[PDB]
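Notes follow once the structure below has been shown.
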Amino acid sequence: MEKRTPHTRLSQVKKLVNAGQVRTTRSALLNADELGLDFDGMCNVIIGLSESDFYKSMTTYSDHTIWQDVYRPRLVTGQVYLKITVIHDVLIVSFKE
Amino acid sequence: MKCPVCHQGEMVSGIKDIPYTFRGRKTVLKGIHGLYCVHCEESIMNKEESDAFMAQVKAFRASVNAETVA
Ligand SMILES: [Zn+2]
């Protein structure tokens, strides 16, 4: 239920974000706020990602067809775990629970 | 799509009143638009929705931070 390669190529992630094709969970939004990041802030973090920030891709028993790519960028604000899923050309961003 | 947190509930477009607590005070954030999990309380929001939510959150925190404690 885990892979060492990302499900979505990072170039495609950034293309979606750069096209505004991005949504976030409510918990991630409040979490990002604690770190001084608004919605646009989260987008800037995503566009600052490198392949080296990639941690793992994971699926679940409940939703075995959907993969979440986990990244752990180091920001001035600290190290953050982001989880990204691409659903019908929209990037969905959450934070590790 | 299925919820990104519980992985079960289908997400459905809608409006909810969302309780919010801050520094021993509370409010209900009215008419929050988003995609709501039918199984847990998570939701997904785009930029416009996110910004409007956080503006109400931030308005309430501004109110609480200025409030007298007797
Ligand atoms: Zn859910």
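Determination method: X-ray crystallography, 2.0 Å.
From the backbone N, Cα and C atoms, a Cβ is placed for every residue, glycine too.
Annotation comment: Swiss-Prot describes B:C3, B:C6, B:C37, B:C40 as Zn(2+) binding site, evidence class experimental evidence. Sequence-distant contacts of B:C6 (Zn(2+) binding site), defined as residues of its own chain at least six apart whose C-beta falls under 8 angstroms from its C-beta, comprise B:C37, B:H39, B:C40, B:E42.
According to Swiss-Prot, the mutagenesis experiment B:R61 to A or D carries the following note: Decreases DNA-binding, decreases thermostability of MqsR-MqsA complex. According to DSSP, B:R61 (mutagenesis position) sits within a helical segment.
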Using the recorded Zn(2+) site (B:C3, B:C6, B:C37, B:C40) as reference, state which further residues of the same chain have their Cβ within 8 Å of the centre of those residues' Cβ atoms, listed in sequence order. B:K2, B:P4, B:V5, B:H7, B:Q8, B:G9, B:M11, B:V38, B:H39, B:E41, B:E42
Using a 10 Å radius around each Cβ and counting other Cβ atoms from all shown chains, which of the binding-site residues B:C3, B:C40 yields the largest count? B:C3
Cα distance, B:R61 (mutagenesis position) to B:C3 (Zn(2+) binding site), nearest Å? 28
